[PDB]
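J.: Pasting a structure here, questions to come.
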Amino acid sequence: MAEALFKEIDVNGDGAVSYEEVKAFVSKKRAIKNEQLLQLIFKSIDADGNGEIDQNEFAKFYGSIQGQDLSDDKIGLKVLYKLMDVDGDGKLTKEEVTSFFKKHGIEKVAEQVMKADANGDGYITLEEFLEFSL
Ligand SMILES: [Ca+2]
Ligand SMILES: [Ca+2]
Ligand SMILES: [Ca+2]
Ligand SMILES: [Ca+2]
């Protein structure tokens, strides 16, 4: 119900979203400076700059720009990781990620995780983990 959401939020029921409407939409999720973050995204998708977008721009906006595999997998990834992490660190490492994932048997995750982290530090955070997908 992606669209149903876009139209839903649009109490007006016209078939278009705005900066405030979208702000509220995402806001419904969290409040990690969605105002600014969004402002950036919006302006990104918004080529003209009417300050308002439509279901189309909204759909493309939901992802990022021009590329989306499975956002649900992303939100679900953070959700899970958030569920597991009961220590309350907010951050994770390649050893911890591989340690937990290893349970599954997919070590490749360590390879993709190691390649993803082209820093050499050997650690990552939730913010970096999310933005990493973006
Ligand atoms: Ca509207
Ligand atoms: Ca627009
Ligand atoms: Ca942790
Ligand atoms: Ca890192």
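Any Cβ shown, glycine's included, is placed from N, Cα and C.
Per Swiss-Prot, the feature domain 'EF-hand 1' maps to 1-32; the stated evidence is sequence analysis. Residues or ranges marked as Ca(2+) 2 binding site in Swiss-Prot (evidence: experimental evidence): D46, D48, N50, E52, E57. If you look up Swiss-Prot, you'll see 72-107 marked as domain 'EF-hand 3'. Under its mutagenesis annotations, Swiss-Prot gives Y81 to F the following note: Predominantly localizes to the cell membrane. Binds F-actin in a Ca(2+)-independent manner. No defect in G-actin binding. No defect in Ca(2+) binding. The Ca(2+) 3 binding site feature in Swiss-Prot is assigned to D85, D87, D89, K91, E96; the stated evidence is experimental evidence.
Any idea what these are sitting next to in the structure?
T.: Residues of the same chain lying 6 or more positions beyond the ends of the domain 'EF-hand 1' (1-32) and with a Cβ under 8 Å from any Cβ of it are 38-39, 42, 51-55, 57-59, 61-62.
In this structure, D46 (Ca(2+) 2 binding site) belongs to neither helix nor strand by DSSP; it is coil. Around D46 (Ca(2+) 2 binding site), the same-chain residues six or more apart in sequence whose CB sits under 8 Å from its CB are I53, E57, listed in sequence order.
Residue counts for the domain 'EF-hand 3' (72-107) by DSSP state, with H, G and I taken as helix and E and B as strand, are 21 helix, 3 strand, 12 coil.
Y81 (mutagenesis position): 15 other CB atoms within 10 A of its CB, across all protein chains.
Counting only same-chain residues at least 6 apart in sequence, none has a Cβ under 8 Å from the Cβ of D89 (Ca(2+) 3 binding site).
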J.: So among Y81, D87, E96, all listed as recorded positions, which is physically nearest to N50 (Ca(2+) 2 binding site)? Use the C-alpha atoms.
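T.: Closest by Cα distance to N50 (Ca(2+) 2 binding site) among the recorded positions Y81, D87, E96: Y81.
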J.: Mind checking which of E57, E96 has the fewest other CB atoms within 10 A of its CB? They're the binding-site residues.
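T.: Comparing Cβ neighbours within 10 Å for the binding-site residues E57, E96, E96 has the fewest.
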J.: Excluding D85, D87, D89, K91, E96 themselves, which residues in that chain have a Cβ inside 8 Å of the centre of the Cβ atoms defining the Ca(2+) 3 site?
T.: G88, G90, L92, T93
